[PDB]
Amino acid sequence: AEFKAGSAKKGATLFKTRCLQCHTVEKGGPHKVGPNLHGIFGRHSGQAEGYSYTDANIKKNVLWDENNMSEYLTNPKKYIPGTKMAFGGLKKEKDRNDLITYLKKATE
Ligand code: HEC
């Protein structure tokens, strides 16, 4: 089904184990392998200031929302072929819902 709000508490733990290596959620957090995710919802892809994206991510020009984030995170490379994000996906719908619930709040 489409995105449905889950547990931000569980989502935070999922973010720590699966995403934190490469991403911060905080404005003015450290630079990492992946782009700062602050403000990502409601922005187009390829727009984080200072970050060096692939042409693939920029050209996709997706306007991020919770539903297309869930599709992306299921399998990033299927959604954006040629992306350099070395992440194979969140296979479980409940994990995507929980993670995205956290991420939407944590990046606001
Ligand atoms: C490093 C090994 C990473 C892990 C683990 C995750 N991400 Fe990532 N992400 C990474 C890179 C190098 C990039 C840039 C890709 C490119 O082709 O330029 C990304 C990109 C994203 C994006 C898109 C951002 C945009 O501005 O369009 C999102 C939304 C994103 N990453 C989220 C994300 C989440 C939620 C993760 C855990 C589930 C995750 N990433 C893991 C590198 C890495």
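FYI, residue positions are counted from 1 along the chain as it appears here.
According to its header, the structure was obtained by X-ray crystallography, 1.2 Å.
Just so it is clear, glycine is given a Cβ too, placed from its N, Cα and C backbone atoms.
Here Swiss-Prot flags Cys19, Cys22, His23, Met85 as heme c binding site. Among the mutagenesis entries in Swiss-Prot is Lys77 to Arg (Swiss-Prot position 78), noted as: Loss of methylation by CTM1.
Neighbour density for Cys19 (heme c binding site): within 10 A of its CB lie 19 other CB atoms from the protein chains shown. Within 10 Å of the C-beta of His23 (heme c binding site) we count 20 further C-beta atoms, all protein chains included.
Put simply, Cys22 (heme c binding site) is 16 Å from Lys77 (mutagenesis position) when counted between their Cα atoms. Selection of the recorded positions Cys22, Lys77, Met85 by a Cβ distance under 6 Å from ligand 1 yields, in sequence order, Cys22, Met85.
For the recorded site, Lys77 (mutagenesis position), the DSSP three-state label reads helix.
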